[PDB]
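Data first, discussion second: the structure below is written as structure tokens.
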Protein chains: 4
Amino acid sequence: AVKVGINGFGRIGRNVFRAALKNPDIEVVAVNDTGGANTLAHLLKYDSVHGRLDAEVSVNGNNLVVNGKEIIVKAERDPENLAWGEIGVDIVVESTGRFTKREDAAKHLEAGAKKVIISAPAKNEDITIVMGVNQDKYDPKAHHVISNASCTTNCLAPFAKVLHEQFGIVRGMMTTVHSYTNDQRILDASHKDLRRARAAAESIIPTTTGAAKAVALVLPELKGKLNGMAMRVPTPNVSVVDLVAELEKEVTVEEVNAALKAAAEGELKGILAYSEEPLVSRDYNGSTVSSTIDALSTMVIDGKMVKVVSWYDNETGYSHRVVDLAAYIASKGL
Amino acid sequence: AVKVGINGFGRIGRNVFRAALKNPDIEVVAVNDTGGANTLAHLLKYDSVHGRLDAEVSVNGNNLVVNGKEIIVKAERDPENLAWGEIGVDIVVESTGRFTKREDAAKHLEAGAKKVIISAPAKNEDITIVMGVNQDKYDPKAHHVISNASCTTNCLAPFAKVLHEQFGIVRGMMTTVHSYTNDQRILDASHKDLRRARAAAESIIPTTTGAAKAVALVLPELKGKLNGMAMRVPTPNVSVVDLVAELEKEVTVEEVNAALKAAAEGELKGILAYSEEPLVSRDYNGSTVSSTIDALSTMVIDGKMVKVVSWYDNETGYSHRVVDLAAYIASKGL
Amino acid sequence: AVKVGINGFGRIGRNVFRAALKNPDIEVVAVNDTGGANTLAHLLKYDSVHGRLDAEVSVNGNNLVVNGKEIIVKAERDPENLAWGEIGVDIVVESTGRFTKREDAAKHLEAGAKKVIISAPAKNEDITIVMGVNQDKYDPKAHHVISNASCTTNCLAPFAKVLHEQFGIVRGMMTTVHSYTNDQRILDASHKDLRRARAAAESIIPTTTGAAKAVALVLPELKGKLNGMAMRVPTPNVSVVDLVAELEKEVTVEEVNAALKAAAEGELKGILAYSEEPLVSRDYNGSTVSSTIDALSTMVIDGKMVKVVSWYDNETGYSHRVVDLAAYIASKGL
Amino acid sequence: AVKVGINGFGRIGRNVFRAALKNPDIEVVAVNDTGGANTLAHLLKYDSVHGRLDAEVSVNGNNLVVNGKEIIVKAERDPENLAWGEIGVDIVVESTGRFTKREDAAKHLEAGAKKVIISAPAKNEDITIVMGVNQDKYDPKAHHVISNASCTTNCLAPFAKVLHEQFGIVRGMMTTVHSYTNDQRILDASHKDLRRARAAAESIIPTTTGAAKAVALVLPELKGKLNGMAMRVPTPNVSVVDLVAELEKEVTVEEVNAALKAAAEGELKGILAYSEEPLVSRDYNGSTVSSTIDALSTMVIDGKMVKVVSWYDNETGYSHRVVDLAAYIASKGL
Ligand SMILES: NC(=O)c1ccc[n+]([C@@H]2O[C@H](COP(=O)([O-])OP(=O)(O)OC[C@H]3O[C@@H](n4cnc5c(N)ncnc54)[C@H](O)[C@@H]3O)[C@@H](O)[C@H]2O)c1
Ligand SMILES: NC(=O)c1ccc[n+]([C@@H]2O[C@H](COP(=O)([O-])OP(=O)(O)OC[C@H]3O[C@@H](n4cnc5c(N)ncnc54)[C@H](O)[C@@H]3O)[C@@H](O)[C@H]2O)c1
Ligand SMILES: NC(=O)c1ccc[n+]([C@@H]2O[C@H](COP(=O)([O-])OP(=O)(O)OC[C@H]3O[C@@H](n4cnc5c(N)ncnc54)[C@H](O)[C@@H]3O)[C@@H](O)[C@H]2O)c1
Ligand SMILES: NC(=O)c1ccc[n+]([C@@H]2O[C@H](COP(=O)([O-])OP(=O)(O)OC[C@H]3O[C@@H](n4cnc5c(N)ncnc54)[C@H](O)[C@@H]3O)[C@@H](O)[C@H]2O)c1
């Protein structure tokens, strides 16, 4: 139904596409990137991380074709030159990683979009939503530049409000052992971040993250209670959040675990999941959910300090969320 | 000066040997392993992680020759056939990972040895020592079979000691993002631990650790206050401990890093090091210290909860304490 | 239909079990390994390389259950104790890597089986066969202990047969850039081959291969015209064969490739494949054929020296051929 | 002694520096890069492949201070605004990887430099030289923009010269299993080459090379007689060349090895190396020669078709050649 256009057909841009391939409620009609249609078609069809695209992929001049549907390929390095209105695009997915400041994202509105979704933490955005935590706070007539936050945050928010609603978080620290992304370097090179300037596939890399405190944007009640860091390791995909929290109540591992298992099958069904199996990162490559609790890992100390570990496919889970936000936003009418 | 024997010329036994080549107080007169002399000489000469040994290594007859000294090479799969007494070996390093029970390790004393150092946490050992934390409690009369603990406990114990001495640890949880070891599997194959059964270089593999609990064998007060887990990632060496604790008194990062820094410059010098550089895992490959504090990563929340991330080369650092402890043992009188 | 047994539920074993799930002609009734039903069930459904099994895996007693079919699990380290006869097993896939000698594998025939397929190069086998090259030389009366050869010989035979019957080979060299396997070490350790002693995921490891000379066993007139080498690199699966051969006839790239493509579409369909695409190794992960010609790599020098580069999933393509061989054997008579 | 300037302090630039510190004949006085001084003083000191620089690296304003000596750090993206003359730079190493064409690399000459060495193959350069095979063809009067070829041509030519002079190379094909470099992608992303567009640390990536055709530039005797390709694989540094050629004469494995060894000890000492140890790639990380023969791999079929394998540290070997070339040029009187 709703027509979508993607700006930056990259790891998140093509996976959002693959995700949207299914959902007939939305319709990807155009993509924009610095590459040629012939390159974008190849990278869309063969993925080193998720395999082959099961669909018919081809080029019609300078236009993509996938299962009959022809997709428009644009190449404006400047969003203002996009002409969304012309082609009739309603919602635009801003996944270049270059336009997360309102000042660059709003161009899409001026060019004729109705709404804009930023697949990363934005600046001066109208609102930040984590499907499962605050999508209910989306005002159609007031919010147009929308941020879907970061993958880590989408992973941590769901199980944080659940421990908070039932036991109440006093404070907590989080680490994310995360897979390397295209923002790091193959071999040693310059990066605004001297950590990320180091060969990504050779070391464990300490780095910062805004995910933990940015949780207060979706769950205000937790403002100033969390903080955290990250560590990039030698795997191309899949991450795991590690949270240690000081609880307001005395629990047992069996209590902390039943809570999450309840919400995962209840309120949070489809976004939050639960597992009692001893799985490893490769096992989660393809997981469309945001957060998967590893029950075998839950621990409690003195009945008041808890450790909850949760998995998350940083490209797929996150890619299915962008598409879920698109449809939600859409259903509220543009 | 005092003769030493190495049982199990593995990552740990060869590494302790390199360390020991530069220690005037000890002297490795013989090594026992299932492998032959050529193989052992080649693996001693070329190391994929630590590089080529700066020494002249050869195989004369059945014995290794290193810089003139001739090392005795055995192949007795049974500790009591070793005859350490015949050659006059006083301290025997047990690094096969098979003899971790006092009784099994006691077999070296049977054979002529006076002291046995197990390069691993043990079962009913005489005393467990973490250089810098409790080697003072070593009695030359009552203790014969000593455990040097694990590489993780050696990294955590020293800074927990300082945080508890200065601020007081109410309780804490830990996580060691550890490199893979020989105990893991190249590709999916049988294994006691179903997590460790999976390909080591392919995934982020959550697993267990006794390190956190084991701290108490060296730091009594913290009994029941620490706990933690392990995450083995695709790096071949160098690991990192991540401690999140609730302190007694309200601290600030400045206080936390200052107390650590000071302890690193005095009492704990040589064992505990402090770094304010934005470094990564490859950088500590070859460190002799048991724990280098990542000061840039220190953080606190609500003035009572801190996070302290520390580095430790698992092979080299630990190897240097085995040699350290053995020489401390030799000084106490045998 | 045919009842089948597997000895050694490892990399080839579990993969042959997965391939046989498609085959109608055979049926795997019992498996034997050192690992128990519970571990065997886990590793079966969860694979770091091939994914989650898309079937229902359950365990009952010491048996497995996949899609309602109870499979029998044994743990006889000695082959003559399996008793294939009491359970109707006609075919036995020898994949432990231990019983390659005709005299050991023959233990299965002493157990009640009628045919044994050794998943590897053999010593004294009745006949060695590469499907598509010489399956026709199989005599159901004379051959009981068949060698299916190596994954490398299966990749190389099919197009060496074409190049030879087509243009004529005089002499050639081959190198297989190959993924690491379970015969190597995670971290620097003892091994008969001092090259396979080095940390597998860390280096480019040169090693020997008999795959070149083994091709004369099934392509007789190629006796002494070939030889080659191997180089294990840091990828968990999928390999490539690089063949430089001097021909009898003058040729051109265009002709060399036309000859391969034709066979891929006629003669060797299912065994041989042709690729015009600039894909990489991870893209062939799951390829069922034995060899896919990277047609973009074919080269000619002085119109007599050729270079053909073929890809092959060492685990998948091989396994399917094990299933095929089994089904063929059953078709000629049993 | 001879003042040298580096344009582009990347992988080859930083290494060329490190090597330069050993030679007093040259003195690196200036370096140009897009990255800041503080970022360069970090990447220089800490290296994920080659470890820490054994030196005092400091920052002064926006210049480097290394072992007392201050280096002027420039930041001009355009080579014509570099002013190499105002600072006394005689020789300029062009290692940005973007100025491989005369019209661009000439700008340094117009800017004040006397000689230019391009750290890669070039187009329309005054002359292309591989040390030890044709540096005598240098004309200090006619040659100013000098190409130092690639790391591969550097490895392959000196021994190709030996084999050809000695036995006679009718024709031959080559393959270089090569470590990944900074021209690749960490994760599937746009690239001119769709092979290099794929996730670098995850696959075997067949790619192109001109190395084979380039030998002819330095050994015209071998024009149209060689050709080859590249296999980029998941290691961070150190590569290997696999040459398979035809000979006019009939040799034996010993016949060929005696000659490579002889050459290594005679005419080609320092440039070519010979080895009888079963080493692996990490064993060559740090090597300063351009070519080390894996003598355990020489193969001969019929006495006419030979296979020779040679290792090469692509970063270090090449950079010591660059420093060397800068010494020869100077030696002739700029
Ligand atoms: N990779 C992950 O796991 C992940 C997950 C969630 C969010 N994100 C966020 O998604 C955004 C994109 O990240 P990515 O990981 O996909 O990186 P990426 O490099 O794959 O994607 C960038 C895409 O943007 C294109 N591009 C950049 N500027 C362009 C321009 N001006 N015009 C046209 N095309 C342009 C690039 O060609 C590329 O194809 C970032 O904000 C990132 O923080 C990444
Ligand atoms: N490697 C590290 O990162 C690390 C750190 C600290 C402690 N440890 C502990 O050190 C011990 C050894 O571990 P490692 O990591 O070096 O493993 P490893 O597998 O490299 O070494 C085992 C050595 O003992 C040999 N061996 C086995 N049985 C023997 C026998 N019966 N007689 C003589 N020699 C025999 C093996 O061949 C091998 O050389 C274990 O207890 C381990 O848990 C490991
Ligand atoms: N993986 C490949 O690429 C590949 C390809 C072709 C041929 N092969 C060959 O087939 C054989 C299997 O190799 P793999 O790669 O599957 O190895 P693997 O290590 O994954 O499997 C070996 C298995 O045999 C079991 N086993 C060993 N001895 C046993 C015994 N005596 N009784 C019962 N079970 C036993 C082990 O528990 C293990 O699961 C080897 O000969 C190998 O060289 C492997
Ligand atoms: N990596 C090796 O093994 C190797 C070996 C032989 C030849 N080469 C060639 O050497 C050259 C350098 O390759 P690399 O591997 O060092 O890559 P690199 O990216 O690590 O280094 C290139 C440096 O030049 C800088 N640079 C780019 N444009 C610049 C500009 N306009 N002005 C100033 N500085 C600029 C970049 O920021 C970077 O630091 C390339 O031609 C490469 O192909 C590399």
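Note that chain D is numbered according to Swiss-Prot, with residues 2-335 shown in order.
Structure determined by X-ray crystallography, 2.5 Å.
Using N, Cα and C of the backbone, Cβ positions are placed for all residues, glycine too.
Annotation comment: Swiss-Prot describes D:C152 as active site, nucleophile, evidence class experimental evidence. Under the heading NAD(+) binding site, Swiss-Prot lists D:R12, D:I13, D:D34, D:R78, D:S120, D:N183, D:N315. Annotation source Swiss-Prot lists D-glyceraldehyde 3-phosphate binding site at D:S151, D:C152, D:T153, D:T182, D:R197, D:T210, D:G211, D:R233, citing experimental evidence. Mutagenesis annotation in Swiss-Prot: D:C152 to S, described as Possesses a low residual dehydrogenase activity; the structure shown retains the original residue. For the published mutagenesis D:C152 to A, Swiss-Prot gives the following note: Loss of dehydrogenase activity.
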Of the binding-site residues listed as D:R12, D:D34, D:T210, D:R233, D:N315, the one whose CA lies nearest the CA of D:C152 (mutagenesis position): D:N315
Winner by Cβ contact number (other Cβ atoms within 10 Å) across the binding-site residues D:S120, D:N183, D:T210: D:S120
Span of D:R12, D:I13, D:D34, D:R78, D:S120, D:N183, D:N315 around NAD(+) - largest C-alpha separation, Å: 26
From binding-site residues D:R12, D:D34, D:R78, the one whose Cα lies nearest D:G211 (D-glyceraldehyde 3-phosphate binding site): D:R12
Which of D:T182, D:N315, the listed binding-site residues, has fewest other Cβ atoms within 10 Å: D:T182
Nearest-integer angstrom distance between the alpha carbons (Cα) of D:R12 (NAD(+) binding site) and D:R197 (D-glyceraldehyde 3-phosphate binding site): 18
Pairwise CA distance, D:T153 (D-glyceraldehyde 3-phosphate binding site) versus D:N315 (NAD(+) binding site), rounded so that it is a whole Å: 8
Spatial separation of D:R197 (D-glyceraldehyde 3-phosphate binding site) from D:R78 (NAD(+) binding site) - C-alpha basis, Å: 25
Shortest C-alpha distance to D:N315 (NAD(+) binding site) - which of the binding-site residues D:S151, D:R197, D:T210, D:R233: D:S151
Recorded positions close to ligand 4 - of D:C152, D:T182, D:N183, D:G211, D:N315, only those whose C-beta is under 6 Å away: D:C152, D:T182, D:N183, D:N315
Spatial neighbours of D:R233 (D-glyceraldehyde 3-phosphate binding site) that are distant in sequence (at least 6 apart) but have CB under 8 A: D:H179, D:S180, D:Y181, D:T182, D:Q185, D:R196, D:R197, D:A201, D:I205, D:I206, D:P207, D:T208
Sparsest-packed among the binding-site residues, when each Cβ's other Cβ atoms within 10 Å are tallied, from D:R12, D:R78, D:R197: D:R78
Most distant Cα pair in Å, residues D:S151, D:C152, D:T153, D:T182, D:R197, D:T210, D:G211, D:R233 binding D-glyceraldehyde 3-phosphate: 18
In three-state DSSP terms, the structure that D:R233 (D-glyceraldehyde 3-phosphate binding site) belongs to: strand
Rounded distance in angstrom between the Cα atoms of D:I13 (NAD(+) binding site) and D:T210 (D-glyceraldehyde 3-phosphate binding site): 19
Under 8 Å by Cβ from D:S151 (D-glyceraldehyde 3-phosphate binding site), same chain, sequence gap 6 or more: D:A121, D:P122, D:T210, D:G211, D:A212, D:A215
Assigned element (helix, strand, coil) containing D:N183 (NAD(+) binding site), judged by DSSP: coil
Near-A candidates in D:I13, D:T153, D:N183, D:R197, the binding-site residues, by Cβ under 8 Å: D:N183
Other CB atoms within 10 A, centred on D:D34 (NAD(+) binding site): 24
